[PDB]
There are 2 protein chains.
Amino acid sequence: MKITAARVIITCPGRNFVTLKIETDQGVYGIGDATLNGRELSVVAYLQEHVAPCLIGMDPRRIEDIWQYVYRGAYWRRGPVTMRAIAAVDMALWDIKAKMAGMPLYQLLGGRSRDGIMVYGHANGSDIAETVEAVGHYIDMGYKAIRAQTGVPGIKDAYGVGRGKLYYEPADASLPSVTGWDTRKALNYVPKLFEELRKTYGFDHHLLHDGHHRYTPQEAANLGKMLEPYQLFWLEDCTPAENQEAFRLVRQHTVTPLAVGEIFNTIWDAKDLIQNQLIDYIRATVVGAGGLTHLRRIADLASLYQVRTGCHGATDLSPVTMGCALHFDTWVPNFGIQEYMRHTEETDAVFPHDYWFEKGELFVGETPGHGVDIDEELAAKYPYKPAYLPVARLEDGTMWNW
Amino acid sequence: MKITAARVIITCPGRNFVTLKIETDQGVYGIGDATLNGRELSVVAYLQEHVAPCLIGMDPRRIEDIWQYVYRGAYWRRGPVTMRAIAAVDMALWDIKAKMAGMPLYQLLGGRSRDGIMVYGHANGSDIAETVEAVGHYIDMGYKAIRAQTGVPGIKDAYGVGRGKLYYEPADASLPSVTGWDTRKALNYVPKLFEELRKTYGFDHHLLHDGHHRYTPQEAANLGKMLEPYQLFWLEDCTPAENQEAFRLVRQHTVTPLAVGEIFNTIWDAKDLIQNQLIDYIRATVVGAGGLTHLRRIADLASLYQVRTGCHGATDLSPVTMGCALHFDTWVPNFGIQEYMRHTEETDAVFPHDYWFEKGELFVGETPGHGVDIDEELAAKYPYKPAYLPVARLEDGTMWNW
Ligand SMILES: [Mg+2]
Ligand SMILES: [Mg+2]
């Protein structure tokens with residue numbers, strides 16, 4: 001059999017989503033997510049103008065060969081745009097293979113290792129009081145894990161605050177919004193949030209915090225130690241990690257669990273963080289890090305050091321990615337947790353899927369393939385609309401890490 | 001002053017080139033290269049649909065701030081497409097600053113450290129005999145350094161062979177050409193090429209060889225040792241380097257100089273190769289690794305360990321890049337060598353530049369800015385044409401590294 005077409009579909013049912021649909025001369029087709037928040041059209045071009053033309057005529061059953069073809073063949077390796085394109089192709093090909101096998105994707109990966117998939121929700125407030133209230137709401141709904149983010153007095157638009165209740169939509173403008181930041185103000189406030197959360201709700205629930213690249217290694221170590229009494233599930237992306245040695249000082253000084261990786265796109269971005277045992281959870285995703293084919297390798301390397309998966313799951317990852325992520329989560333032995341930000345009703349309608357949520361857990365269905373599809377007619381009713389992620393600047397104007 | 005427009009210009013005067021032109025309300029403008037061979041339109045979209053809109057209204061004098069804005073602001077960091085876009089912006093802004101300062105770019109970087117810029121040419125042949133003849137031609141022309149690449153009996157289309165005499169144009173087709181490879185055949189043949197070159201021309205000339213990612217670390221060590229008697233200037237890209245530990249075995253076993261980096265896009269791709277002293281020449285370029293702003297940092301880190309610059313200089317790097325590269329080469333203290341593949345007459349006409357070639361050396365002119373400009377009217381006469389880099393497969397069909 002052969003690939004007859006590899007079409008890119010763009011839609012904005014609440015926010016932008018890019019999808020690749022690989023069609024065959026056999027009839028069966030597969031789809032994959034290619035969404036890169038804030039730079040969506042670069043992937044559209046990468047696929048439409050370069051990768052797709054090469055796929056025509058190839059044998060879609062050869063997932064590994066095609067992955068290697070697009071990865072090595074690009075010559076210029078790795079990268080956000082590059083790997084999003086490769087991930088889209090990979091997801092679509094596994095979708096096709098699962099459909100042809102007549103089994104839901106997780107069965108092809110090795111079968112079910114668990115029943116439900118534990119997730120964490122997103123509690124945010126303008127201050128500690130409001131954030132505490134927010135966590136209680138998730139506890140009431142039956143969530144086992146909750147991420148808590150609070151605004152900080154004196155800081156403009158702290159990460160994860162004021163852009164949704166059951167979700168967080170950062171890309172809020174036609175041009176990047178500028179947010180503020182001050183480390184000292186945050187170091188003096190954040191620990192108090194978790195102190196209050198434990199005083200109010202006890203220690204039964206898993207509590208998470210996203211440091212969102214704001215701290216230096218020493219500052220992350222400082223914050224990590226200050227958070228130890230509160231037993232967090234994890235302190236995420238505490239410091240920029242292009243330099244994988246960045247987590248060394250943090251790991252040496254605190255026992256607060258560490259997580260990182262949502263912005264990683266290849267195993268090469270995390271091999272040292274994993275092998276040097278600097279993290280507890282790897283956050284790489286199916287769409288961000290080259291599909292099931294590559295994410296499997298990242299998860300396996302992590303398993304050697306008891307590092308677990310903690311897949312990123314914000315709204316900018318389409319339901320196609322969540323479907324693939326849940327099949328992955330259902331099988332992977334070293335599963336840790338799955339981030340779950342709820343999509344809009346319009347998004348769910350455009351991307352019919354076989355996965356549901358109940359009492360703090362996500363469940364993948366038994367539909368052959370990854371269980372997700374795209375209603376092209378409905379998708380066409382929501383035109384693309386430019387939306388950027390914010391940028392952060394220190395009080396003196398210094399460009400920082402949002 | 002403010003940026004009034006950031007336009008992307010596409011042209012194909014012999015091959016594809018993408019250029020960014022930043023215009024200001026002051027009148028002065030600057031241009032930068034954004035060409036990514038084989039994936040050109042992905043960068044066009046990255047710039048046109050995402051980055052350019054953000055640049056409007058910004059102060060072009062703030063080179064560092066804008067670099068940080070586009071680098072950190074993208075959120076998804078690093079990458080071939082990402083850094084090509086950033087490099088284009090950076091080159092254009094330095095072009096503007098140099099013009100405003102009324103000085104050729106090298107003066108702003110710290111002034112002249114040398115007169116001419118030593119380059120190396122590209123000698124290739126279907127076999128050793130023809131390649132030897134080719135090296136002699138470059139020696140006759142006054143070249144001080146020559147890269148020698150030979151076809152290998154039993155191997156289909158060895159790297160750098162059969163696609164030009166004074167240059168090598170890999171992107172030779174509407175779809176990726178498939179070349180063959182066999183390591184044992186090459187290991188048994190390549191050393192003989194250099195043995196013959198030294199027997200024929202002696203040891204006065206610098207001789208280079210591009211391993212082009214074909215070998216494993218152990219095989220590169222083997223080849224490196226076999227090449228020692230011939231005193232090569234360098235053995236380049238001997239083994240894939242996404243894993244920076246890949247050069248360890250090679251460095252431990254041979255004293256043949258090593259070079260790597262044409263496909264790198266950030267200092268993060270080379271920090272360990274440099275700090276662990278695994279290479280002698282870093283090949284990163286102004287267009288591949290984020291402009292003058294970032295390449296300067298890469299060169300400086302290299303200098304700490306006496307590693308020198310050996311900028312990649314194939315035809316897919318436009319004259320805009322060569323102009324910036326020569327200003328960089330003229331100033332940088334740890335300059336090693338500059339690769340020089342000649343552009344077509346049409347390309348030189350579309351990109352008027354003040355640099356020239358003479359008896360083995362390139363020279364940058366004194367024109368304010370980086371000395372290069374683009375004739376938009378002429379550029380419009382050469383429409384974009386899809387062209388891909390080849391892929392390599394082993395004899396059994398295994399996707400390999402071209
Ligand atoms: Mg995060
Ligand atoms: Mg090379």
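When the header is checked for method, it gives X-ray crystallography, 1.8 Å.
Every residue, even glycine, has its Cβ placed from backbone N, Cα and C.
Secondary structure at A:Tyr159 (mutagenesis position), taken from DSSP and collapsed to helix, strand or coil, is coil. Per Swiss-Prot, the feature active site, proton donor/acceptor maps to A:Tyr159 (among others).
DSSP classifies A:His212 (mutagenesis position) as coil under the three-state reduction. Per Swiss-Prot, the feature active site, proton donor/acceptor maps to A:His212 (among others); the stated evidence is a curator's inference.
Residue environment of A:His122 (substrate binding site) contains 27 other Cβ atoms, counted within 10 Å of its Cβ in all protein chains. According to Swiss-Prot, the substrate binding site annotation covers A:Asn37, A:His122, A:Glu262, A:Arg283, A:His312, A:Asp316, A:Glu339.
Annotated Mg(2+) binding site per Swiss-Prot: A:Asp210, A:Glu236, A:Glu262, in sequence order, evidence recorded as experimental evidence. The secondary structure of A:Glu236 (Mg(2+) binding site), as reduced to three states from DSSP, is extended strand. Neighbours of A:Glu236 (Mg(2+) binding site), defined as other CB atoms within 10 A of its CB across all chains, total 25.
Annotation of the mutagenesis experiment A:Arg147 to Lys in Swiss-Prot: Decreases catalytic activity. A 10 Å cutoff on Cβ-Cβ distances gives A:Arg147 (mutagenesis position) a total of 25 other Cβ atoms nearby, all chains included. Under the DSSP three-state reduction, A:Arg147 (mutagenesis position) is assigned to strand.
One entry in Swiss-Prot concerns the mutagenesis experiment A:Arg147 to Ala. Its note says: Abolishes catalytic activity.
Looking at Swiss-Prot, the entry for mutagenesis of A:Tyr159 to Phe says: Abolishes catalytic activity.
Close to A:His212 (mutagenesis position) in the fold, though at least 6 residues off in sequence, lie A:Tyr159, A:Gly160, A:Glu236, A:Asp237, A:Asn401, A:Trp402, each with a CB less than 8 Å from its CB. What Swiss-Prot notes for the published mutagenesis of A:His212 to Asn is this: Abolishes catalytic activity.
Within its own chain, A:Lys271 (mutagenesis position) has A:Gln244, A:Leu301 as residues 6 or more apart in sequence whose C-beta sits under 8 angstroms from its own. Experimental mutagenesis at this site is recorded by Swiss-Prot as A:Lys271 to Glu, annotated: No effect on catalytic activity.
Here the residue is the original one, while Swiss-Prot reports the published mutagenesis A:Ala314 to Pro with the comment Decreases catalytic activity. A:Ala314 (mutagenesis position) falls within neither a helix nor a strand when secondary structure is assigned with DSSP, and so counts as coil.
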Sub-8 Å Cβ contact with chain B: please pick out which of the recorded positions A:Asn37, A:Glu262, A:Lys271, A:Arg283, A:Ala314 have it.
A:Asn37, A:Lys271
If you run the three-state DSSP split on A:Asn37 (substrate binding site), which class comes out?
coil
So which of the recorded positions A:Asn37, A:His122, A:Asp210, A:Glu262, A:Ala314, A:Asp316 sit close to ligand 1, that is, with a CB under 6 Å from an atom of it?
A:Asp210, A:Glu262
A:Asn37 (substrate binding site) has how many other Cβ neighbours within 10 Å of its own Cβ?
22
Can you tell which of A:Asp210, A:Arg283, A:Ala314, A:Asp316 has the least company, meaning the fewest other C-beta atoms within 10 angstroms of its C-beta, among these recorded positions?
A:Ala314
From A:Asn37, A:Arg147, A:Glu262, A:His312, A:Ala314, the recorded positions whose CA lies within 10 Å of that of A:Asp210 (Mg(2+) binding site):
A:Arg147
Let me check the 10 A CB neighbour count of A:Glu262 (substrate binding site). How many other CB atoms are there?
24
Quick check for the class: what is the C-alpha distance, in angstrom and rounded, between A:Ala314 (mutagenesis position) and A:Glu339 (substrate binding site)?
7
Listed in sequence order, residues not in A:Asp210, A:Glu236, A:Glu262 with Cβ within 8 Å of the centre of the Mg(2+) site Cβ atoms:
A:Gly211, A:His212, A:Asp237, A:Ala259, A:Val260, A:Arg283, A:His312
Reduced to three states, what secondary structure does DSSP give A:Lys271 (mutagenesis position)?
helix
